[PDB]
Amino acid sequence: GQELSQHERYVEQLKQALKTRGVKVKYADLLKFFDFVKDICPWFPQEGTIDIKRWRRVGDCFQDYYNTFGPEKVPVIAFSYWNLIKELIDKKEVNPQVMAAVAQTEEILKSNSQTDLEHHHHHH
Ligand SMILES: *C(=O)CCCCCCCCCCCCC
């Protein structure tokens, strides 16, 4: 959600990198969103976090299939992919939804094995 603002600035950074590849001028957010959103999130485009283990499984499936299918528009962007996914998470260490899925799913407030409410304790 709000993290969207962060995605904007980044989107601009990703475009610059590809720009140095001598590649034409295309949108990264869209090209990636549509492709990925439908890739790891084919039935749930609501969130869809960045994943290396999954994107890899679904990545090879569609990819290994598209290529083995002898395509007529064999894009080079392929080679670029995968490698970018790794270096991506790194520069993402900033504070994306990935880090949130942790603070949210595993709130620090959680007791030893109870809940954040903590019946034993009473604060107000
Ligand atoms: C809430 O709607 C914000 C979206 C939550 C997940 C997105 C977080 C960052 C997305 C990474 C994009 C870069 C690689 C595709």
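One is the number of the first residue shown, and numbering goes on along the chain from there.
From the backbone N, Cα and C atoms, a Cβ is placed for every residue, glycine too.
Around the Cβ of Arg56 (mutagenesis position), the number of neighbouring Cβ atoms within 10 Å comes to 13. One mutagenesis experiment named in Swiss-Prot is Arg56 to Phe (Swiss-Prot position 57), and its note says Redirects assembly from host cytoplasm to plasma membrane. Loss of interaction with host DYNLT1.
A helical conformation is recorded for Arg56 (mutagenesis position) in the three-state DSSP classification.
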